[PDB]
Amino acid sequence: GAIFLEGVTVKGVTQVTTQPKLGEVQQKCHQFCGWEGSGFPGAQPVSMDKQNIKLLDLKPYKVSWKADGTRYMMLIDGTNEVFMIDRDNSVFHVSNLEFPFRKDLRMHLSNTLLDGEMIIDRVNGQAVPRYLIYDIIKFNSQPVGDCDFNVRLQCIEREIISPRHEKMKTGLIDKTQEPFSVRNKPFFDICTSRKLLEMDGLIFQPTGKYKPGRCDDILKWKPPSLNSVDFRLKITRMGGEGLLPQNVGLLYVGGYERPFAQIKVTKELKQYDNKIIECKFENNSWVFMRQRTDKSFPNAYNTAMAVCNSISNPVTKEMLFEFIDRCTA
Amino acid sequence: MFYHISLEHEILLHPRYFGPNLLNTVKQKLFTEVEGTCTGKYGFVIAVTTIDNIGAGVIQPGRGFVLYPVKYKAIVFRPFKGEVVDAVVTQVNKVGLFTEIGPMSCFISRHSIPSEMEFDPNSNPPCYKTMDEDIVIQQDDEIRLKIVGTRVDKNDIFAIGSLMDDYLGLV
Amino acid sequence: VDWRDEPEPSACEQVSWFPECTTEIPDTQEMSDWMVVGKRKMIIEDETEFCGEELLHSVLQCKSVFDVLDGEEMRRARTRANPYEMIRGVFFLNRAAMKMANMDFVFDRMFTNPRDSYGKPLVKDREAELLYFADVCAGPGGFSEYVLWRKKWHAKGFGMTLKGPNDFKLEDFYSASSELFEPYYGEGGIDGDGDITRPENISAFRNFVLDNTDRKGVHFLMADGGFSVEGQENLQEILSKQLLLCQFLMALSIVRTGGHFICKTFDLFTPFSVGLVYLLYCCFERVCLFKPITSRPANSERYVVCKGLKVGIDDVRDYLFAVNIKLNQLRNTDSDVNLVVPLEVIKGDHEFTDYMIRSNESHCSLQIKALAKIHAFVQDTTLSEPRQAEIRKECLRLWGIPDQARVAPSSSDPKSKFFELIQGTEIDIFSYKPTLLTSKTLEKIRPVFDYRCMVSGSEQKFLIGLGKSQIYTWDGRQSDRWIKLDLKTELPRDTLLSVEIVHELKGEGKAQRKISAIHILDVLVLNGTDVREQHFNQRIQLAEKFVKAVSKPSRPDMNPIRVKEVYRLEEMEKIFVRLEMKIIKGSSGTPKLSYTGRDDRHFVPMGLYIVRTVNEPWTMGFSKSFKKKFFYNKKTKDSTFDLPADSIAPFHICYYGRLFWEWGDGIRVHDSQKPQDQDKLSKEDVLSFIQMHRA
């Protein structure tokens, strides 16, 4: 899926289709996560519902602001050795991004695995790509993922940042040469989310060891407004013995054999046939907000459903707020 | 000839498609069903001018749908044997001549085209022309043809015209 | 034969040239007795005049050792024994394209970037000039694909090859825009046989090539002629002699002064073949005999390479034309042309002769080692060239050839390809309607010198070329679909144009014949070269060359592509002189307003587009003291007589800022039109306004 980050092209980043190199990069991630199945090892968060939000009271939590971004695990193996992994398992080599070892600045990091997002940013009216490091799985083969989220959070600071800063102070690293900015997402204790609220939602992160796979205790909250599902749009005349063969816009989701829903087909909706259509929910209806040129297939069925489970039994912008404030007492 | 007649056609309405406004559904159903059609007795059904009369709805016994006999003023067209009609040339062939009259394809064979109008592929449009190069029948021209006979196939008519008699060819 | 004493295989190739020919070019009186007709000799063993007898017999013996061998066994041993075999065609249609890639590197890019005698490039990609080339005996045009791919559309190719299984496979040009190439098969043009040996094919092609090159000829000719000599491989020179002559005669017929030539040859032992090389050495500033590493080491295949065609080569061309007529008369007789230059003339040039012998003997010595190496690799099947993959990678790096597979283009849909070609430019720019020119909008054409105008004959559309007949149009509205163009025409991939469709009526009334033609109004992308930011006339200069590049004059069954005639707005008076009242087929005998083009064709005009070519804050004035136009910056108050780079109106400003003066009923633009509507601008109103605002 060779689009690396959508909205910009970035210097040096390149999909890796070389057969020997790719099988390696992927293999080593599964390895580092202690991961079972096929595909992406990365921890997968779940959407907050009225049942989940009870966990914010069961153990300690940290919270940060989600921005829509793209999910990339960054594998730092060596000197030009840096790679990036997709939700898809797509692998990309990054070129002039260099990570100094904190003890010896001449050395480089190896056997390190990072978790984070690629986000585009705005200052000058032009796009500045950024990699935000929100977790760390391995360091020097050291299994820092089994450590505690504050431990891991600190590690990322002194092991992956301070060093890249020192070498920038000296001009061994001209920030300018590197394909993108590199930063750690700051996280806050549970009690501080009230002061905070392209930032599309919240992330609620537990204090325990890193786990790959579906994580029922890592909660992504989105305001019910922004809830959206991607269907493939199929409109067909529908009057076989029916008097009016009015063409009807049907919406399709991945994994489901028959139609998921219906949209009322607008005069404008039609040219989007066969192409992914992005829909919101409002009136007990679906609505067309935009077109996506980045996928030839819809969301997973169980994804669409967990969208619905979210919209009908929602966690409200206000519901979340009372829950936090009470516990802040 | 472009005709303004009255025609009768029966519409079948299932009770799912009644609605609060019932008669507009029948009007939209008639504008859907018979517009753009072609029948052997009434020709190219171009459009429905004005839906004049809506009959009484006979509930068919055992069936659910109601049946409406409908009279309607309609614009139609019929091709005729021997009628001299204006036309747009779409293709000149060594075998014949593809022209159009409205939506109708009309095929004029060269064997019923006189010996003056020879075929030329060597011109950059392949065309019909004389050795005097005076009458040049090529693509996208305005011509006139005499319709000899019509053949209806798959609920649509095509025709065959000719240029043998006087004053036929280019306008 | 010890073949193990060969130098280590390398991507570094050496070129030895002939000396510079110090003799004058032979005239018709000097050459008057040079053509010796003798008995037809089919013996190569005694052709020792330009190679030592022991080497000639040794290479002939080493060839004939394979006559008893299975061809698939030979081919497999050869594939292991040749250090260069892994190069193949890479992404091109065949391995011949890679020979041209190799030789165009070795010869300082002289084919793809030809130079004058002062070392300046003869073609600049930003100027209105095209790289004209020819490719003869060249089916399926692998050599052409590399040149077209290397220069994109900034080139125009002309082809002649025999009709048959080895015709031009233009469909198979996956890496190049085949629309930039024009096959021509001699007499009858597209319907000819393509026989290079036949003179009439040469003559019709010759007139056609000179016409399609402003009567100058091509910058270079390539020639890759050869045919099967299966079971007579030792006689390949003698059998191909007339094809060699006709390719050399073609160079002197269509290459321009200072132009270049490259021709495949085989062995060069016969005085006939050496006399043909001597005539090229007389006719060019520099000649060499070269075997590229992309040629197989054990075959007689080499290239003659000629640089800088001299002035005054006409007598040698017309002599070789007479020799070809004589060879054609002697076909199937016991007589043949055995000399084209006397042996005493050739051997009188000791510097030419010493190079010719040394070139032949060096080639024989290398070919003998390479034949003995293949024989050893047939006898021992464990032998292999270990460096083939290393040498391949280095050759591709050196020649600037990307290491990628041959992929059929990808089929893009016209909407996705339009978004790729616009590179994130806002789509709404393509939806802008022209401002109507009316008495209320007439002031917008001030200052007059900032504007150009052109006569329209249909509504404006966008046109995208995806290669060959995959041409689509779009009417600029986001709701509208790309429609496939129902015209017999061809365009290179990665082409994005602003066009109209114009039917060109020929004659009048019943005899009138109208043919629709593509009329280019402006250009955005030409075969993957973006031109949108260039000045309107400068963009049009690139556009005008493109129409010739995609032209097909041997194919009168194809729909023509044209560029609109662009007028200066202060010269709009010249448009009305070309307006005539003509009797159109189907107008009931009523004359219609018709605009007559550069040829004997006319169309019914719909109106006149007025396009701004100068960007704000700049504008063009006329200096009465200097009698020259100048650019004035309204913000800084600066004035200059040179074109400011920021004064250039790019495509989006030209398109957005355009006016349209419609020519419907009630508008007087020709003196035979009555009545005039008083609310509508006449020719006289617009010309009066223009005259008041020229000063």
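Just so it is clear, chain A uses Swiss-Prot numbers, and the residues here are 229-425, 436-567, in order.
From the backbone N, Cα and C atoms, a Cβ is placed for every residue, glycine too.
Taking a C-beta cut-off of under 8 angstroms and a sequence separation of 6 or more, A:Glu234 (mutagenesis position) has the following same-chain neighbours: A:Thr298, A:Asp532. Record note (Swiss-Prot) on the mutagenesis of A:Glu234 to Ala: No effect on GTase activity.
Quoted from Swiss-Prot for the published mutagenesis A:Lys294 to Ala: Loss of GTase activity. For A:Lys294 (mutagenesis position), applying a Cβ distance below 8 Å and a minimum sequence separation of six or more within one chain yields A:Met437, A:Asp438, A:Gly439, A:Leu440, A:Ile441, A:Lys458, A:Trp459, A:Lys460.
Classification of A:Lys294 (mutagenesis position) by DSSP places it within a strand. According to Swiss-Prot, the feature active site, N6-GMP-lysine intermediate maps to A:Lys294, an assignment based on experimental evidence.
A:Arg299 to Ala appears in Swiss-Prot as a published mutagenesis result, with the remark: Loss of GTase activity. A strand conformation is recorded for A:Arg299 (mutagenesis position) in the three-state DSSP classification. Contacts of A:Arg299 (mutagenesis position) defined by a Cβ separation under 8 A and a same-chain sequence distance of 6+ are given as A:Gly270, A:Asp314, A:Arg315, A:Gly344, A:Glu345, in order along the sequence.
Per Swiss-Prot, GTP binding site is recorded for A:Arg299, A:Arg315, A:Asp343, A:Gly344, A:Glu345, A:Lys458, A:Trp459, A:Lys460, A:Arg528, A:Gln529, A:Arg530, A:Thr531, A:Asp532, A:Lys533. In three-state terms derived from DSSP, A:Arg528 (mutagenesis position) belongs to an extended strand segment. Other Cβ atoms within 10 Å of the Cβ of A:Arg528 (mutagenesis position) number 11 in total over all chains.
Looking at Swiss-Prot, the entry for mutagenesis of A:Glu345 to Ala says: Loss of GTase activity. Counted within 10 Å of its Cβ, the other Cβ atoms near A:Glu345 (mutagenesis position) come to 18, all protein chains included.
Here Swiss-Prot notes a mutagenesis experiment, A:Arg528 to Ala, with the remark: Strongly reduced GTase activity.
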**Message:** On a simple 10 Å Cβ count over all chains shown, which one of the binding-site residues A:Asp343, A:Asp532 is most densely packed?
**Reply:** A:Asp343
**Fill in**
Pairwise CA distances across A:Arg299, A:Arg315, A:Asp343, A:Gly344, A:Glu345, A:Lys458, A:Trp459, A:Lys460, A:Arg528, A:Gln529, A:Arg530, A:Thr531, A:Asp532, A:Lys533 (listed as binding GTP) top out, in Å, at 29
**Item:** Least surrounded among the binding-site residues, given as A:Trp459, A:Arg530, when other CB atoms within 10 Å are counted
**Value:** A:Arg530
**Fill in**
Between the C-alpha atoms of A:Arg528 (mutagenesis position) and A:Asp343 (GTP binding site), the distance in angstrom, to the nearest integer, is 29
